[PDB]
Amino acid sequence: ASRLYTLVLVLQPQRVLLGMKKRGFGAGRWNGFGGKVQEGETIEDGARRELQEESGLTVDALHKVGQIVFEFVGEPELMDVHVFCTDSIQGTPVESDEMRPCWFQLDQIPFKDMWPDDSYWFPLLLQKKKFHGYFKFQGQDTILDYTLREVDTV
Ligand SMILES: CNc1cc(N2CCN(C3COC3)CC2)nc(N)n1
């Protein structure tokens, strides 16, 4: 049993957009934009919805780039995160109640202030490789097990 989540990375030739999560799960960490997928919407619809809610941005096309499954010790539901990237965005990002957006140069990604798993799979995203990952967490800071592979179909 798993629950569906989205994650959107706006990746342009020299920069990537991240948001500082201001409240809730993962507050205090930079991340892409996203959240739970709702009943009645497709995964990609939910990714666009969360991007708009969290940054005001809309997008022409979202591309599937990864899937990451998370186990949190003691939590019954696996988190199934579908990761999307886009290069063309519509609008200028603006702060929301959940997210403070900032562009980062591709050699200045703030890994120490991101989810620890990003350090493993974010390079593959920047290298335009598609990937499947699995990370088992104890709490929010400690990776106990993980797998990571490149795939041809996300
Ligand atoms: C547990 N490791 C994670 C999890 C994660 N997501 C889970 C939570 N999710 C939504 C819950 O509100 C945002 C955002 C993506 N993103 C990243 N980069 N790493």
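Residues 3-156, in that order, are what chain A shows, numbered as in Swiss-Prot.
The header says X-ray crystallography, 1.8 Å.
Placed from the backbone N, Cα and C atoms, the Cβ positions cover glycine too.
Among the features that Swiss-Prot reports, N(6)-methyl-AMP binding site is placed at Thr8, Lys23, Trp117, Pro118, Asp119, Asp120, with the record citing experimental evidence. Around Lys23 (N(6)-methyl-AMP binding site), the same-chain residues at least 6 positions away in sequence with a Cβ under 8 Å from its Cβ are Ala29, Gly30, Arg31, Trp32, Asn33, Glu100, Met101.
As annotated by Swiss-Prot, O(6)-methyl-dGMP binding site applies to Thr8, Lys23, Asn33, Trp117, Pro118, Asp119, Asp120.
The Cβ of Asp120 (N(6)-methyl-AMP binding site) lies under 8 Å from the Cβ of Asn33, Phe113, each on the same chain and at least six residues away in sequence. As annotated by Swiss-Prot, 8-oxo-dGTP binding site applies to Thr8, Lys23, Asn33, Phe35, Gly36, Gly37, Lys38, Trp117, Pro118, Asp119, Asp120.
A simple way to gauge crowding: the CB of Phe27 (mutagenesis position) has 9 other CB atoms within 10 angstroms, across all the protein chains here. A mutagenesis experiment is reported in Swiss-Prot for this position, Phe27 to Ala, and the note states: Reduces 2-oxo-dATPase and 8-oxo-dGTPase activities.
Under its mutagenesis annotations, Swiss-Prot gives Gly36 to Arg the following note: Reduces activity by 97%. In sequence order, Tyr7, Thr8, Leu9, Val10, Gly48, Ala49, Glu52, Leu53, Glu56, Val83 constitute the residues six or more apart from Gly36 (mutagenesis position) in its chain with CB-CB distances below 8 Å.
The Mg(2+) 1 binding site annotation in Swiss-Prot covers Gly36, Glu56, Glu100.
Non-local contacts of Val39 (mutagenesis position) by the CB criterion (under 8 A, 6+ apart in sequence, same chain) comprise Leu6, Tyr7, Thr8, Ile45, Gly48. Annotation of the mutagenesis experiment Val39 to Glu in Swiss-Prot: Loss of activity.
Cβ environment of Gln40 (mutagenesis position): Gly48, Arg51 lie under 8 Å away, each six or more residues apart in the same chain. Annotation of the mutagenesis experiment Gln40 to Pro in Swiss-Prot: Reduces activity by 97%.
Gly42 (mutagenesis position) falls within neither a helix nor a strand when secondary structure is assigned with DSSP, and so counts as coil. The mutagenesis experiment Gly42 to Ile is recorded by Swiss-Prot, whose note states: Reduces activity by 60%.
Here Swiss-Prot notes a mutagenesis experiment, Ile45 to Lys, with the remark: Loss of activity. Cβ-based neighbour count (10 Å, all protein chains) for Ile45 (mutagenesis position) stands at 16.
In the three-state DSSP assignment, the secondary structure recorded for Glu56 (mutagenesis position) is helix. While the structure shown retains the original residue, Swiss-Prot records the mutagenesis experiment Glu56 to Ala with this note: Loss of ability to prevent DNA damage. Expected to cause loss of enzyme activity.
Looking at Swiss-Prot, the entry for mutagenesis of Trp117 to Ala says: Greatly reduces or abolishes 2-oxo-dATPase and 8-oxo-dGTPase activities. If you take the C-beta of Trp117 (mutagenesis position) and look for same-chain residues 6 or more apart in sequence within under 8 angstroms, you find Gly28, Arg31, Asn33.
Look at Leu150 (mutagenesis position): DSSP puts it in a strand. Taking the Cβ of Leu150 (mutagenesis position) as reference, residues of its chain lying under 8 Å away and at least six apart in sequence are, in sequence order, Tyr122, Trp123, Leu126, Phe133, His134, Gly135, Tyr136. For the mutagenesis experiment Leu150 to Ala, the note given by Swiss-Prot reads: Reduces 2-oxo-dATPase and 8-oxo-dGTPase activities and increases thermolability.
All protein chains shown were included, and the count of other CB atoms within 10 Å of the CB of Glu152 (mutagenesis position) stands at 11. Under the heading of mutagenesis, Swiss-Prot lists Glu152 to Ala and annotates it as follows: Reduces 2-oxo-dATPase and 8-oxo-dGTPase activities and increases thermolability.
Sequence-distant contacts of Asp154 (mutagenesis position), defined by Cβ-Cβ distance under 8 angstroms and a gap of at least six in the same chain, are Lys132. In Swiss-Prot, a mutagenesis experiment is listed as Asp154 to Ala, annotated with the note Enhances 2-oxo-dATPase and 8-oxo-dGTPase activities and increases thermolability.
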(message) Nearest by CA distance to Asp119 (N(6)-methyl-AMP binding site): which of the recorded positions is it, out of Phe27, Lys38, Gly42?
(response) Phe27
(request) Could you check which of the recorded positions (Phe27, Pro118, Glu152) sits closest to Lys38 (8-oxo-dGTP binding site), going Cα to Cα? (result) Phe27
(message) Need the DSSP three-state call for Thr8 (N(6)-methyl-AMP binding site) to compare against my parser.
(response) strand
(request) State the count of C-beta atoms found within 10 angstroms of the C-beta of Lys38 (8-oxo-dGTP binding site), not counting that atom itself. (result) 12
(message) Please report the distance from the Cα of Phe27 (mutagenesis position) to the Cα of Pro118 (N(6)-methyl-AMP binding site), rounded to the nearest angstrom.
(response) 14
